[PDB]
Every structure is written in C-alpha cells, then in structure tokens.
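**Q** I am attaching a structure below and will ask some questions about it afterwards.
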Number of protein chains: 2
Amino acid sequence: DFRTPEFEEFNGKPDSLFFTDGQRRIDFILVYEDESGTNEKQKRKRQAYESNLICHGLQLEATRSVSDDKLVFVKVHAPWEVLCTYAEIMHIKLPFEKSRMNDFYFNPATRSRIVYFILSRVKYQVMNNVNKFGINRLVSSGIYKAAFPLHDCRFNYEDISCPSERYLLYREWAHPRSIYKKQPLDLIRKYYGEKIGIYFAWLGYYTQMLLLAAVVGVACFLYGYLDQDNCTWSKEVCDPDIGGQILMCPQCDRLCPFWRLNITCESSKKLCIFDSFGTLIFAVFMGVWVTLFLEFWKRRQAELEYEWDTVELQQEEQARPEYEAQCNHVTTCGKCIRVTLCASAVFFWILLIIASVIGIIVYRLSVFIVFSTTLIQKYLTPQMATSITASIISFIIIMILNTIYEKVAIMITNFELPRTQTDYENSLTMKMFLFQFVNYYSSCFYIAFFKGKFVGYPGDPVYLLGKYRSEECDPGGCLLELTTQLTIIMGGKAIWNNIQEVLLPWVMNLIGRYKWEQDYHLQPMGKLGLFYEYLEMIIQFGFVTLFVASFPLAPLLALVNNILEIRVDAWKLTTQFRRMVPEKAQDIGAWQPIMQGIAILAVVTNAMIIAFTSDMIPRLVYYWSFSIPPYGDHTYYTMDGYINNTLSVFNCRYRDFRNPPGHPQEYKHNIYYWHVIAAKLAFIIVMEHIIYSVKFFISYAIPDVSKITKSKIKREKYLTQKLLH
Amino acid sequence: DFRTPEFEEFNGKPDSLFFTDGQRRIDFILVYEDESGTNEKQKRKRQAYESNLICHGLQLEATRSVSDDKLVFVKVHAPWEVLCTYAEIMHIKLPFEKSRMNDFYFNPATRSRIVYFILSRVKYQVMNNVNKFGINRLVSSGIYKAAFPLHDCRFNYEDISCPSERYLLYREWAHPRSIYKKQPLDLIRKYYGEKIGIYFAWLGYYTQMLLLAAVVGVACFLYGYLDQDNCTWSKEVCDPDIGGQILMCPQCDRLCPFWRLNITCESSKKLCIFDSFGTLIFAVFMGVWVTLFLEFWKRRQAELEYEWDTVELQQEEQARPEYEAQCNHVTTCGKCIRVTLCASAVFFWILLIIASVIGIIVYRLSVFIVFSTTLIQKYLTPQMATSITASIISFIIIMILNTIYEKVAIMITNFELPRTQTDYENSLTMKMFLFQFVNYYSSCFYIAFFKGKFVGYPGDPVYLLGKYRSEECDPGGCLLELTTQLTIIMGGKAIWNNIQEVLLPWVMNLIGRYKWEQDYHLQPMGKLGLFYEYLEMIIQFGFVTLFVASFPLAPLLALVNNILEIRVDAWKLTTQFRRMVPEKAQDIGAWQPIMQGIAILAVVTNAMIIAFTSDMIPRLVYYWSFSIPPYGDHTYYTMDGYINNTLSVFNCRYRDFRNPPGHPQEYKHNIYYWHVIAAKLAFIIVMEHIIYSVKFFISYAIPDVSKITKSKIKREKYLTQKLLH
C-alpha cells in the first residue's frame, strides 16, 4: 500500500533540481539494483520500506541507471509542511536576527538534515527492526548501496538559475584558483555542515595563531644566527691554539679511539644557533603562546556558537549499529570484565612501541661502529651522520608502525563495544591518539631525557640489557640528535601526507588533459569524517608545542604545512568526496581536552628540554659563578676558558662533572655538579610557576565573551522585549 | 484610588496565619509610623504606593502596634491566581517528580519569594522612581522601617493546626537539643532559602570531609609520638656524653652569650613529633585530600542542584541602589580612571599589613634580649618563650587589624561603584579576602620562608633596615615558631569567634531564668547574608590546607570548631535573626574560585614547608649519602653522629653549612650545602608533579555525575516521554 511510482525518468540534463515537474527541491538520492531467493527477500525488504516513507509523505522518482549493474536510483523531496512538521521537532532558525521554530519567511542544507532525521526515525516493524540507520546497515549489508544528498553541480564548470554555492568555493576557496586568499568561512557552514565548518574555523584560527608563533621563530633563530663570534662556547674547541687536544674517552671500548674536539666545530657551530639565549626567550613565549592559543580560541568559541546556531539540546538519542539482547530491565558484570581486558589489550600494544624505540637505539650504537671506520665534502662526523640514520630510518619505522596501527585500531574498537554513535569515535580518539603520542614523541623523549645521562665511575654506566653496553652522549648536551630528528619526523610526515597526497591527484590532473546523476561516483566519506584530519593536526600541534625549546623553526614548518593543508583537503572535500549530511556539531569535543592536555604538558617539558638537555645551564652557572676567585681565576664574569676547565679527568677527560683523581673523594660528584643541578632544578620551578601563573592571569583578565558577543546576545535580548509584549 | 483598609485589627493570638478571616496565608509584614511637613511628604509617598499593590491586587490589613513609637503594621497576602500569575513569570516547580510552571496540585517559602518579586518590580512613577528596592532605600531612608516575611512561631515553644517547621529545627537542628545528630538538610532549604541551604550543605560536606582529614591527623601525630627513642636526631644533643658542648655563635653581638645545645632538648623533643616521617605521609595526603575535597563536593554539586531546582536563567536583571545619570545611550572614561585609583587605594592598604609584620619581627628581636636575661618549672627557654609572645601578642594585632579593616571595607566598596546587586558582594569577596589572606598567613609566610635564611660570612648577614641587625634562626629548622604560631592564630580565632559568640548569649540564656506580631524585634540580617560566615570558614580552610605540612592536628582543631560552628550560627539563624526572603542561589559562586585558588596554592606551599623549613631534607641527605666512606666514616646508612659533623665552624660553630676555616675556599658554601639544596629543590619538583598528576588523574577518572543523578536525570527523561505523547 502507498508505494512509489517505481519508474519515472526524463533526465534531459544533469543540472536538474526537480525530478521532472519543476519547482521541486531534491533532498536525498538512494540506489539499489533489483534487476535479477536472497534478492527476492531483499526486494520485499526494500519494497515494503517505501510505504513507511509515503505514510509520512514524500515524493519518490525512480530514475534508472543507463550503464552498469548498479541500477535504478531513487530521488526524494520533502513538501513544505512535511519540511515544517519536523522543523518543530528539531529547533531550527529561519530568517539580521533569527528565531526558534517560527520565523518571518530556503536552503538545501537545512533541508537535507531534517529529512535525514525524517529518514533515521523510521521502522521495519519486525522485531523493532531496522531504521534508516539500520538501512545504513542494509547499505552496508543489503539491497541499498548509497544514500546521500545530491551535490550541487560539476566541480569544474558552473541550468543557469541555480545558485552556484559550489562554484564560489572552487573559485574562492579551492586549490587551483585563490590559494593565498582569506576564508569564506560562513559559506562553508551554509553548504557543507557544521563540524566541517568548525574544522576550518579551527584551522583558520590555527594558521593565524601559528603566524604569530613563526615571526618570533625567526626573531629567535636569526638572533642565534647573526652572532658570528658565538662569544666563547664553541669557539675555543677549535681555536688555533689547538684546544681540541683534550683526548676524550672513547665509547664501547672495542674500536672507538681516544678522539678529539677537532671533530665538534662542524656541529657546535650549528649548536650556538639553537640554544644560546633566544630559546629562553622563545620557549617562554611558546608557553605564553599556547596559553594565548586556547583562550583566544575559546573567544573564537561562543561566537561561531552564537553567529551560527550550534544548539545543544536536540533530540539525538542513540543509534548503536551493534547487536545486543536485553532481559535485565536495568552480562553487564561480564561486560565490565570484558571492558578491563579489552582496554588492557591495547595497554599491551602501546608497550611494543616503547619497546620498539629500544630497537632503534640498539641499532644506533651498533651502526655507529662501522660509521666510525670509513673516514670532507660534507663534514658529516661519526656522530651526526649516525644521527641522521638514527632519524630517517626510524621515521620509516614510525610510518610503518603507524599505518599498521590504523587497521588494528578499527578492528578492535568495534570489538571494544562500539555503542552510542558518537561515543564510538569518542572512544577512538583516546585510543588512537595515545598510540600516536608514543609513536611520535617517545623517540624524542629518549633523546631529550633518557639519552645523555647515567654514565659511570670509570665511565662504567649501568649496563642495560644485562651486560650490554650503555649509551653515551656528546659534550654539547646531545641536543642536535633531538633537533635533527625533530625536523625529520615533522618535516617527513609533512611530505608523506601532502606530497604523497597532493601530487597523487596532481598527476591525475595532468594525465586527464595531456597524454546524469553521476555524483554517486565520488568517494563516500567514512563515518569517521574529520577524525584523521583532526589527528593530523593534533600531532602537528604536538611538535610545535612539546619540543620547541629546541628548533624554533617548527612554526615555520607548520605554517607551510597548514596553508597548504587547509587547501588540499578542502579541495578533496569538494572535488573528491561525496556530499555528506550537514550534521550540526558543538565544539571539537573529543580533541578539546587533548589540546588542553597538551598545553599543560608542554609547559612541563619545555622547561625540561631547556634545563635537562640544552647545555646552557652549565654555561650560565660557569659564566656567573665560576669565573670569580672562588673556583676561578678571572677578574669578572666570563667564559674565557670553560671547556678545558669543566670536564672530568680519568687516570683521559670525559663529559660529566665528577671529581678528578687525586681528590679525597675522587671520581665523585663534585661541588660544581650539584651546583648546576640546583640551578637546573631551580629553573624548572620558576619557569613552571610563572607560566602557570600567566596561564591563570591571562585567563582571568581577558574574558571569553570579549567585546561584541556580550553585546550582540544582549542586543538580541534588547529586541525580544520589543517582540514579547 | 484603590487603597488599603488602613486600619484592621483583631489579634487574639500571636499564632495567627490569617489577618482576621481565616484560610488566608500571610506573606510579608511591613511597618511605618505616621502618627504625627517631611512626615506629610513621606506619608503621601507611602499612601500613593499602596495603590500600586492593589492595582496588581493584594490584601492589606493594617494592624496597629500597642506599645511604642514604631506604629501600625501592614500585612499582605497574595491570592491564588495572583500567586499563579507570577508563577509563570518565574519558573517554579510544584508537586516524586516536579515540572515547570504547571503541575499536578502549598509552601510559604515559594509563596514569600514570588511576592517579593511581585514587590520588587513596582513603580513610584515620578522620574522612573523607586521600586520596592527603592522602598528598601526608603526602608533605609523614608517612612517604612522593616519589610520581611512573617516567621512561623516562637522559637522555644510550639494555634495547634500549624505546621511546626521551626519547631523541628529547634528539636532536631538547633543547639540545646540534638547537637551530635545528623543533618535535616532538605528541610533547611524548604523553610529558609537556598543560599542558606547551600551553606549548611557545604558545611555538612566540610565536616565529614575534615573527619577523614583528622583520623590521619592522629595517625600521623601518634606515629611521631609513639617513638620514645627518636632514633638519632634530638637525642645526641643532650646525651650524657655532654654533646651540647658545641658553643654556638650568639646573636646581635651585644648581650647574647656563646650558648649551648643543653637548651634545645625541651624543644627538640617536641620537634621529632612534628617533622619525623609522618608529615611526609601527611602532607602528601593533604594535597590528595584537598583534591578529593573539591571533586567530591563537585559531586555534591549537581545533585542538590538536581534534587532542588536551583534554576539559572531566571529574570533577575539589576537593582543598583546607587544613583547615576545617563546621557551616553551606549563619565565612563573618568569612571575607568576612577576604577584604577580606587582599586589601587586598597593596594596601598594591603602593603600596611606586610609592613605590619615587619613591625612584629622587629619586636621579636628586641624583646628577646630582655628575655635572655632573667634566667625551670616550665622549661621555657629564651627562644620558645620569645616564640609564644611573638604569637599571642601578634594574634591580638591580627585581631585588631582585622576588625578595623571591616569598617573601612564597606566604607570603600560603596565608594568603589557598588553596582549590580550581586556584583557588589562579588567585588567585596575579592577585596576583603585578600586582606585576610595577608592578615593571617603573612606572619606565617615570614616564619616559613623569609625567617631562617640569609646569614653571612662571619655570620654577617644582609642588614635589613639599613644597618639594623638581621634575623637569626635555630638549629632544628625554626619550625616550632611556625607551629606554635599556627595553633595560636587558628586556636585563638576559634575562641574569639565562638566562646566570645556562643557564651555571649549563653549568659543571656541563664540570666533570663535565674537572677502579637513581636517577630520584628529580632535582628535584621544584613544584605551581606552569609558573607562573614563564609569568610570565617575559608580562612579556616586556609590553615588546614596551606600550612599542614607542620601541625597535623589542624583538622582536629577544625573539627571541634565546625561541629560547634555548624550549630552556633544555625541557632542564631533561628533564635536571633529575622526571617529573610528565601532567595534562590547557585553554587557558592564568589568563593568557588577561592577554594580552587587555595588548593592549587596549597600543593606549592606544602612542599615548601617540608623542604625549605622542616629540617629533614638535611637529615635524609646525611642519612643516605654522608654516612658512607665518601664524606663519612660509618659502615652503612645511619645518623650516628650528625649534629657535631654538620654544623659550620668559625675562628665557634653556627647553623649553616659553609666551609670550615682552613679550607682553600673557606666560609663558602660547601659540597654538602649544595647537595641538600639539590635534594631540597628536587623534592619540590616530584611532589608537585605527582600531586598535580593525581589532581588530574582523580578528576579524570571518577565523574561528576557519579552514579545516581546520571540515572535520576535520565529516569526523569524516561517519564517525560511517557508524558509528551
């Protein structure tokens, strides 16, 4: 009873918005074959389903495909009151000034959402059987193949009377015209959705906020670059007084020789550019900048929440595509035991990566020995050439481990109770990112903190891996092994996700020229819509904030990523992807505590890279307290002679600050060593407590209503009292 | 037109709820004299005002007083629809399950609030002239003297058919019956209000949370008390080997003698009970406990917000009793210059108290000299007897400075733009408490941090006050001068606000026995209702959390305050105070960031009292690293001989760890001194970062919906779908 026409067709042109009649909008398209006993069962599954639509009341043109096995389409349109009768269920704002549910006097975006709400709350009435989201599982399983809203026009060219809302975004927002142009941001919302709109509004905030972070990135770096003297440090290590006659203790006692400081100046010239004084000014700025980042975006919050609707209290209950019986009327004891085993299954998988970086460092010691043997064009050194292959090889292994994690990520989070349609990805963000947190930064977490420490009495350190040889560092603080590996993991991932992803259709763009309801042909967006695209930035947000005490060019690599990155996926949002339902969304949600969890962690580690890694607190102590007649022989504060008179002595000279032989407590931690490690641990305390106060002081002073939306919500309340009466 | 009866009277009994007729509730009482040209102007001010009530519609009995100049009362009652017509303006819940504005099928508390809303939005129509809150200023200025809701009955004895809602609170909640009984908390809301109800629900949380903090207060303290040995420290200083033959350097070089360690054991026996090892366990518990304090009260939040209404979006716009013209249509430039001068006027007054503690310490040095002269029953010592009078005299000066601050507090916050009726006290809480923060704790902030440090080369320290003699400390860490002064300021203030305030009417209770609309006679509550009562606890919340690394009995003094304090003002809320309007309120509001501002500050200072004040990090370093053949002559880790071999030497022996004479850098900071100040500053870092992670880990793990209100708001949504249809 009450079925579709089942056959209706007159294409004429692919630029039609009505079926055949005129003055009818088109809301969704659906597809199914049924040209040829399982197909009989799926047919009466589909055929009886159409009565539920027209008993609610729709109009259903079934235009057949002309070419392939993927047969006849179905079109749909909601009439005016049928549109209006669910405009009172949801709370939508029509047109200056907009009001709830009843307005003055539309758009296909709001048309397409409520018809999906009209779609999704439907029944198959067998055993409280499938709704449209169950038919989405029949899109996954049964007769229907793709249900989606009809996209506007062909992406390249521009019917004449149609609004060209796509064509604006090609000429003003997509790639091949108007790259370095500002943002059409409000129109992105009006055509695509809201989580898409809040995505680019986040990115469009993020680039301009990074732009402030990058002009200080070169003000810091050129300050480390303009000094041709380098004052004292990294200048007496290769002076024409020899000065590299120091004969340091070798590593591993098998084939390394008693080497010299002649082989440090090619590195240490490129070290004074990185830790001199500006990185004190830079890392104290980055903690301020990330504090300014969240707050000024929270001011960018609650205005797009105000200038758009983003209404919270709507009637999304639950979807739950999984299958589950019920007798309890509220096994859940066994399901909670199922919870603590399945969440600990990844707690057993995260430990592989921290075991995998152990696999990296044990390669770094072994390949160093053959690298020390074959010894001008590029002054590589048995150290930085080892430090390159410590990065570029491991960066592959990060990329290999990341890609294989992605398949087993979704293979287990559907096993880890994928309930409550948005909690499924909300369980995914905490279990995918924590892999990426330890996949990316834990290699740098070794090089920062675990690497340079823990040597021994004749340099007999604690032998990790049983009796296997421990790890040794380089005078200079071993910071270069971070900032080379920092720009390799960041700069490599930037290439691996753009040049592997923008030149992949760029060659498809040039191979097309040289050498219809067609818009189902585009790729369907996955249910995880913007998830990897958010994850790509949060990891990029990690490197620019966790490890920017060294390498202050990290915003400059992030900018040239982002101004391309905001355009490459925006191009693939239009030219590549099927038109998604414009679902309304709040703030970022799953990532909003993760950006908060990074910023309160970035203040801790930026102090720890300055103190515990960067060899400047040993410089600043020696400059301020060991050039005086207590423990020095200079007139006033200078480092005139620091490297010859800070190393230890062996009965050879190694890097640490232990006592020389012939001391009443010889080869023990001397007066100087505890004096830097006071001022090391001092600097952690003041720089945390200042920035954690500036985090308090900025957030308390300047508000989140700022100046206009505190008025424009009251200029709104100025006129509902003009309309209440 | 439409005036009151102006005279109606038939008392009969003081227990009447109607005027004379029967079946009429009574909502407010108002009073005014007018028995005797200014009185003529105030009469027609009052007389024309009554027409505005009955044009909205009320019933007005004017019963005359029988005794005094304070003449005729006025009674008022809202009829049913007159009650109901503003029950749609506000959003009130009538009766299980309650609903907005329209319900199944009352109470005088909800009756009295909306009639005050019916009162407060009224007009005198001269120049947009006074409302009832302007008549509240006419209560302050003109003819009316007291407008208030009628209290239920006489407080002592129990009409027979009346609900005895007062009489329950005398027999189950007030003082002289049922002290050590649990809380009737929901009925407090139903009779008094909501900010009153959220007050005792905060206190009733606060005592049970302190009870957990006090059973560890004696588990810590008895652990410092059960040890009769005291192991090593504070035992070799008076051994029968002399051991106090050390001849310490005297102070001030005028009359103090080269004294001995014979005079320390009466103090240092009472020091091992305070810093041994349990205060490590106690202060790491207090940071956990204050973290557990806020979160489990935030779980106590949003249930009383749920079990009562506490609705946010009601229509309280503004009162602004001050006077201000308007031409700008939105001098405000001069008002902002007025802001930065008036707020800096107290920034000029806060500096007096930190100058006043300078007045305290300069007394402590001068009175020490005459105290050292007159030298068994109580072994006082020229130090702790000086430390008593350093406290008990200064505690008076804290009490003197606090009471004189209160008058000049309100004398300036009405000068500091007292706009926006709740922002006035919200401006008061930030400007009154910051005085109390520096009035109370800044004396202890000296004794903790500024006191014991900064001595000199022959003990020639930096002479503060020009060439005036600097401050000296005591071997032992000078912790006793804190914890004596801690229990004096806390234990004295407990007496000064209870025994001065509960025995003040207790003698009035016994002088009554041995040796009617009457309920206007009680004291009117000030506009700052619970302000000083909140301030009394937050300061008490400070001492139990900021300075509890020493004196772990501070919860035990706080408990015996609070179980009395929750009953003494509750008695004075009933037996002393006029019945206030039951105004609805949110969470605590002005104090809620202040308790957050204490907890994130208490974690910082509890580390600083342990490391920088308590002499145990010098003990634990000597126990762990100076009893070995490096820098010691013992077999294994012990303090067998610590005080003779840790003090400095002068060509005499003083407290600091400088180099002995005959050293190549003599009288300089030795190898040991930088080794404790590493482990001092180390312990600040680990104990902050653990507790700031446990603050993160507890708040992330256990939620704020907990277990029942996440269901009972959804068990609510389970039944509006049963009622929507």
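Each residue's number is its place along the chain shown, starting with 1.
According to its header, the structure was obtained by electron microscopy, 3.9 Å.
Just so you know, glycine gets a Cβ as well, placed from its N, Cα and C.
Residues annotated as Ca(2+) binding site in Swiss-Prot, with a curator's inference given as evidence: B:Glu501, B:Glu533, B:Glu536. Looking at Swiss-Prot, the entry for mutagenesis of B:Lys270 to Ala (Swiss-Prot position 370) says: No effect on lipid scramblase activity. Quoted from Swiss-Prot for the published mutagenesis B:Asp309 to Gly (Swiss-Prot position 409): Increased speed of phospholipid scrambling. Where Swiss-Prot documents B:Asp309 to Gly (Swiss-Prot position 409) as a mutagenesis experiment, the accompanying text is: Reduced channel activity and sensitivity to Ca(2+). Quoted from Swiss-Prot for the published mutagenesis B:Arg364 to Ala (Swiss-Prot position 478): Decreased lipid scramblase and ion channel activity. Requires lower calcium levels for activation of ion channel activity. One mutagenesis experiment named in Swiss-Prot is B:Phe395 to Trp (Swiss-Prot position 518), and its note says Slightly increased lipid scramblase activity. In Swiss-Prot, a mutagenesis experiment is listed as B:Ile398 to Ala (Swiss-Prot position 521), annotated with the note Does not induce a constitutive phospholipid scramblase activity. Per Swiss-Prot, mutagenesis B:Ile398 to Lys or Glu (Swiss-Prot position 521) is noted as: Induces a constitutive phospholipid scramblase activity. For the published mutagenesis B:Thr403 to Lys (Swiss-Prot position 526), Swiss-Prot gives the following note: Induces a constitutive phospholipid scramblase activity. Under its mutagenesis entries, Swiss-Prot includes B:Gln436 to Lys (Swiss-Prot position 559) with the note: Moderately decreased sensitivity to activation by calcium. According to Swiss-Prot, the mutagenesis experiment B:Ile489 to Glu or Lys (Swiss-Prot position 612) carries this note: Constitutive phospholipid scramblase activity at basal cytosolic calcium levels. Where Swiss-Prot documents B:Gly492 to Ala (Swiss-Prot position 615) as a mutagenesis experiment, the accompanying text is: Requires lower calcium levels for activation of scramblase and ion channel activity. What Swiss-Prot notes for the published mutagenesis of B:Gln500 to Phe (Swiss-Prot position 623) is this: No effect on lipid scramblase activity. Annotation of the published mutagenesis B:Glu501 to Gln (Swiss-Prot position 624) in Swiss-Prot: Expected to disrupt calcium binding. Loss of scramblase and ion channel activity; the original residue is retained in the structure shown. Quoted from Swiss-Prot, the note on the mutagenesis of B:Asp569 to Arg (Swiss-Prot position 703) is: Expected to disrupt calcium binding. Loss of scramblase activity.
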**Q** For B:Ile398 (mutagenesis position) and B:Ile489 (mutagenesis position), determine the Cα separation and express it in whole Å.
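**A** Per the Cα atoms, B:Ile398 (mutagenesis position) and B:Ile489 (mutagenesis position) stand 9 Å apart.
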**Q** Please name which of the mutagenesis positions listed here, B:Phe395, B:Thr403, B:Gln436, B:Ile489, is nearest in space to B:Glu536 (Ca(2+) binding site), Cα against Cα.
**A** B:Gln436
**Q** Relative to the Cα of B:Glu501 (mutagenesis position), which of the recorded positions B:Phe395, B:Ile489, B:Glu533 has the closest Cα?
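**A** Checked the recorded positions B:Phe395, B:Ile489, B:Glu533; minimum Cα distance to B:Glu501 (mutagenesis position) goes to B:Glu533.
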**Q** Can you tell me which recorded positions out of B:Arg364, B:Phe395, B:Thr403, B:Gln436, B:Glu533, B:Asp569 are within 10 A of B:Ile489 (mutagenesis position) by Cα, answering none if there aren't any?
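**A** Cα within 10 Å of B:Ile489 (mutagenesis position): B:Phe395.
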**Q** Excluding B:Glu501, B:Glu533, B:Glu536 themselves, which residues in that chain have a Cβ inside 8 Å of the centre of the Cβ atoms defining the Ca(2+) site?
**A** B:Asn497, B:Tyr532, B:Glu565, B:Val568, B:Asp569
**Q** Please give the Cα-Cα distance in angstrom between B:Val330 and B:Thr331, rounded to a whole number; the 14 residues between them are not modelled.
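**A** In this entry the gap's Cα endpoints measure 12 Å apart.
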**Q** The deposited coordinates stop at B:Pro95 and pick up again at B:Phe96, leaving 39 residues out. What Cα-Cα distance does that leave, in Å?
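**A** Here the endpoints' Cα atoms lie 8 Å from each other.
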**Q** Ranked by the number of other Cβ atoms within 10 Å of their own Cβ, which of the mutagenesis positions B:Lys270, B:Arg364 ranks first?
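**A** Neighbour-count leader: B:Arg364.
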**Q** Rounded to a whole angstrom, what is the C-alpha distance between B:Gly492 (mutagenesis position) and B:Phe395 (mutagenesis position)?
**A** 8
**Q** Just how far apart, in Å, sit the Cα atoms of B:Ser36 and B:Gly37 across 7 unmodelled residues?
**A** 10
**Q** Given that 21 residues are missing from the model between B:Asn651 and B:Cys652, what is the Cα-Cα distance between those two, in Å?
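**A** It comes out to 6 Å between the two Cα positions.
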**Q** What is the number of other Cβ atoms found within 10 Å of the Cβ of B:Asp309 (mutagenesis position)?
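**A** I count 17 other Cβ atoms within 10 Å of it.
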**Q** With B:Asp309 (mutagenesis position) as the reference Cα, tell me which of the mutagenesis positions B:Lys270, B:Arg364, B:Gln500, B:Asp569 is the closest one.
**A** B:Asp569
**Q** Within 10 Å of B:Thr403 (mutagenesis position) (Cα-Cα), which of the recorded positions B:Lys270, B:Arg364, B:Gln500, B:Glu533, B:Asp569?
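**A** None, since no candidate lies within 10 Å.
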**Q** In this deposited model, 7 residues are left out between B:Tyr105 and B:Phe106; how far apart are their Cα atoms, in Å?
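**A** With 7 residues missing, B:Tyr105 and B:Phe106 have Cα atoms 9 Å apart.
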**Q** So which recorded positions are near B:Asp569 (mutagenesis position), with CA atoms within 10 Å, out of B:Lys270, B:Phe395, B:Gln500, B:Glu533?
**A** B:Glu533
**Q** Among all protein chains shown, how many Cβ atoms are found within 10 Å of the Cβ of B:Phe395 (mutagenesis position), not counting that one?
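**A** Looking across every protein chain shown, the total is 20.
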**Q** Starting from B:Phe395 (mutagenesis position), work out which of the recorded positions listed here (B:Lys270, B:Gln436, B:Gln500, B:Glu533) have their Cα within 10 Å, and give them in sequence order.
**A** none
**Q** Whole-number Å only: compute the distance from the Cα of B:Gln500 (mutagenesis position) to the Cα of B:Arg364 (mutagenesis position).
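**A** Roughly 28 Å, rounded to the nearest whole number.
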**Q** Using all protein chains in view, find how many other C-beta atoms are within 10 Å of the C-beta of B:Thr403 (mutagenesis position).
**A** 10
**Q** For the C-alpha pair, I'd like the distance in angstrom between B:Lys270 (mutagenesis position) and B:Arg364 (mutagenesis position), rounded off.
**A** 22
